[PDB]
Amino acid sequence: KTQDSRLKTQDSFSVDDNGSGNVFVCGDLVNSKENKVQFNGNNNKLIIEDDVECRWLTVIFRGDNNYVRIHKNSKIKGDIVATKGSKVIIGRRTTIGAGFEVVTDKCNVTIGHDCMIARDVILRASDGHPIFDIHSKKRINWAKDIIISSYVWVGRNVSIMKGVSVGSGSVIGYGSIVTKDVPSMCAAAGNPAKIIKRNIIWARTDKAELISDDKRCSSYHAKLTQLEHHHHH
Amino acid sequence: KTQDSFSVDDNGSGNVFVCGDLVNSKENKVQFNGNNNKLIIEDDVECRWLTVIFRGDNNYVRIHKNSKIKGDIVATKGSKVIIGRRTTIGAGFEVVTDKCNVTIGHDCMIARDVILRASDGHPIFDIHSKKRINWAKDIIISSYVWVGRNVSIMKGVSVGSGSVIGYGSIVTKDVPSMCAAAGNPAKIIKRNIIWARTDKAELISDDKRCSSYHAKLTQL
Amino acid sequence: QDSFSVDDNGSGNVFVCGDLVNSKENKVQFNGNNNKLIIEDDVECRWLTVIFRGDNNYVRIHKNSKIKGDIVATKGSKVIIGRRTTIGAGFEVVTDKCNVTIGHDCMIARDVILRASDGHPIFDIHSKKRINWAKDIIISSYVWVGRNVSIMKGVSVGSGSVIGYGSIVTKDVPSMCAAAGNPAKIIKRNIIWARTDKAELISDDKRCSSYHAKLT
Ligand SMILES: [Cl-]
Ligand SMILES: [Cl-]
């Protein structure tokens with residue numbers, strides 16, 4: 001009989017709050033179970049919209065002024081840790097497989113709308129421990145934002161490392177560790193990942209033999225190639 | 001030494017399950033989600049925690065005598081998965097197909113957590129032609145190949161006889177006979193090599209199966 | 001040896017164990033003769049398994065370290081773990097008549113495999129001789145090895161260096177470098193790491209400052 005901060009019952013969540021000023025706003029979820037929110041700090045906010053499916057989702061807030069927003073009609077599992085003033089945003093109609101992990105440290109991790117994130121995907125925006133230049137003696141591995149654009153397919157067993165942007169329509173191959181930006185409409189793979197194909201776009205339906213066979217693919221295709229013009233180095 | 005190790009879930013018509021006398025086998029499953037599919041397992045095969053799923057029609061999976069298998073085989077839309085004689089396959093094995101073929105030869109040593117991914121699972125298109133460009137492609141593992149642990153072999157790849165795939169590899173291009181390859185993506189790291197199963201073999205002649213294949217490979 | 005269950009299957013095997021701290025659920029198997037396991041004072045062993053296969057193996061874990069995982073010392077191998085080194089769950093050491101050493105003050109993350117032996121022989125087809133004999137692994141003092149890493153045979157990693165998440169290391173890594181990839185490559189030179197997340201300068205962390213001074 002757990003309730004969110006506005007007194008709305010959320011039978012799929014357990015909430016533990018060790019700080020002050022924290023807010024959990026939760027819509028009418030679908031097919032959800034075994035979720036947890038842990039506030040280990042103050043003035044944090046978790047927003048989960050109507051028609052989101054959360055299954056075995058754990059959201060942990062470390063420190064203060066963190067913000068996590070999960071947009072409507074998405075499907076999510078895994079562990080999201082928002083640390084020391086980080087923002088984590090997951091867009092509409094995005095699906096995320098089991099084994100998902102987000103790691104932050106006063107930085108931002110964003111996933112656009114209409115993404116397909118496979119199982120065991122790690123978005124690691126912080127290294128966890130400091131690395132320094134031996135001559136300047138200053139830290140050189142500060143956390144850096146990860147930005148996954150709308151309509152990206154991230155394959156199974158992939159890590160995306162700090163400071164990486166992945167452009168719209170792109171595909172990250174199984175097993176990749178991505179350490180550098182991937183432009184729009186490209187396929188990348190490897191450890192470290194490299195661009196392996198340019199001028200591509202993906203679709204969810206296995207039935208589609210042409211771009212026009214899938215509504216969403218066609219929509220993004222028109223947006224990225226006709227209404228706009230992309231040409232990379 | 002073990003009868004009745006398979007459960008059958010048949011949701012179609014014309015499906016065939018032909019099983020020889022298995023050994024040391026348990027907890028196996030075959031599921032037919034389609035029609036006119038066939039699973040044949042020969043005598044003296046060991047299957048443990050093997051799940052074979054058929055999707056669509058006209059698929060064919062055959063496991064030859066004296067092999068040992070675990071894991072998950074999914075044969076989709078008229079695919080053929082064939083495993084040769086005396087081949088051993090570790091836990092965590094995965095096969096993925098789509099109207100294509102995946103073959104493993106005789107006398108192979110396939111370690112744990114090996115994925116043979118002949119199909120990408122979702123389509124990718126060229127933005128200019130608008131046509132799909134990632135159609136499934138056959139995977140062919142020749143006889144007497146050692147595939148190390150935690151390896152994926154991707155679509156369209158052939159691995160030649162006597163070769164070795166290193167731990168943790170993702171193999172995206174053909175590997176010729178008698179080579180060692182490793183990496184992600186994998187590259188050839190050594191040529192003119194062959195492997196053996198027993199760890200006290202100091203010379204090729206110390207192991208009969210190694211000696212046999214070495215002879216065939218260096219003569220042909 | 002309260003936190004240890006010992007299965008001794010040979011002659012002349014010795015287990016010397018100091019006053020452990022916070023230790024539990026450990027196991028040792030002596031599957032051979034004349035093996036030695038030595039664990040110093042104030043070591044934390046939790047779900048550690050040490051297996052000795054064959055004879056004349058030696059495993060020593062030095063004081064004030066923390067260890068988990070599985071160590072297999074085979075056919076006259078030596079495995080040494082230095083002082084004040086921390087090792088995460090999923091650790092594995094594989095040997096065959098060779099040496100694996102981790103130095104002092106190391107930070108070894110979860111799921112790190114030190115594989116000094118291939119497990120099966122590979123031969124040159126022309127000489128017919130084996131060409132993948134086991135080769136020693138040396139991790140120097142003050143190294144951070146990231147999560148889900150394998151270090152393969154014959155590799156040395158220099159002091160102060162960092163191995164990135166998910167790496168497979170197949171060649172030596174010099175001192176004060178960061179390496180990552182499969183196979184791993186050097187990605188940055190002239191670096192050093194610290195454990196404390198707060199440190200913004202090398203001088204913010206005692207241990208970091210100490211090695212930085214001695215290494216430069
Ligand atoms: Cl439910
Ligand atoms: Cl937003």
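Residue numbering: from 1, along the chain as shown.
In case you wondered, yes, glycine gets a Cβ from its N, Cα and C as well.
According to Swiss-Prot, the feature acetyl-CoA binding site maps to A:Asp127, A:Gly128, A:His129, A:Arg156, A:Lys162, A:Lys180, A:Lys197, an assignment based on similarity to another entry. Shown in sequence order, A:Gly97, A:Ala118, A:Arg119, A:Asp120, A:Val121, A:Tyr174, A:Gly175 are the residues of the chain, 6+ apart in sequence, with a C-beta less than 8 angstroms from the C-beta of A:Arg156 (acetyl-CoA binding site). In the three-state DSSP reading, A:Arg156 (acetyl-CoA binding site) counts as coil.
The mutagenesis experiment A:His129 to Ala (Swiss-Prot position 210) is recorded by Swiss-Prot, whose note states: Loss of activity. DSSP assigns A:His129 (mutagenesis position) to coil in the three-state reduction, outside any helix or strand.
Swiss-Prot lists A:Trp153 to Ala (Swiss-Prot position 234) among its mutagenesis entries, and the accompanying note reads: Loss of activity. A simple way to gauge crowding: the CB of A:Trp153 (mutagenesis position) has 24 other CB atoms within 10 angstroms, across all the protein chains here.
Ranking the recorded positions A:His129, A:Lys162, A:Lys180, A:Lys197 by how many other Cβ atoms lie within 10 angstroms of each Cβ puts A:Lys180 at the bottom. Here the candidates are the recorded positions A:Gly128, A:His129, A:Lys180, A:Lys197, and by Cα distance the one nearest A:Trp153 (mutagenesis position) turns out to be A:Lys197.
In this set, none of the recorded positions among A:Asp127, A:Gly128, A:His129, A:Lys162 has a C-beta falling under 8 Å from a C-beta of chain B. Filtering of the recorded positions A:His129, A:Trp153, A:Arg156, A:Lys180 by Cβ separation from chain C (threshold: under 8 Å) yields A:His129, ordered along the sequence.
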